[PDB]
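J.: Structure provided below as structure tokens; questions to follow.
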Amino acid sequence: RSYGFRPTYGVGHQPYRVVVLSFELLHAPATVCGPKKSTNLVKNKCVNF
Amino acid sequence: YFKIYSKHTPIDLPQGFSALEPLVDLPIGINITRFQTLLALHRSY
């Protein structure tokens, strides 16, 4: 069947876009890794690199 | 985990020395047991 989407509808029958992100962790190596970073090239002083 | 290497030189294999360098970034699960060479011709088959 088809949806009768109209502007006069309320809030329960109006069009709602829904996305689902499902994460997969197979034994295969991971290729999608989230971001990271900071920024000091400190010199003449022993720091943790 | 993939692996491929290459190097190019101006000379059969000579008696000189040179080292091959890793070339891509391809981590894919394959029980690779095949190898195929692909040539080029102009007969247009």
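Using Swiss-Prot numbers, chain A covers 493-541, in order.
From the backbone N, Cα and C atoms, a Cβ is placed for every residue, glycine too.
Annotation of the published mutagenesis A:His519 to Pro in Swiss-Prot: Increased resistance to human covalescent sera neutralization; the original residue is retained in the structure shown. Among the sequence features in Swiss-Prot, the natural variant A:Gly496 to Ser is noted as follows: In strain: Omicron/BA.1.
Tell me about the setting of these features in this model.
T.: Within the same chain, no residue at least 6 positions away in sequence has its Cβ under 8 Å from that of A:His519 (mutagenesis position).
DSSP classifies A:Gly496 (variant position) as coil under the three-state reduction. On its own chain, A:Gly496 (variant position) has no residue at least 6 apart in sequence with a Cβ closer than 8 Å to its own Cβ.
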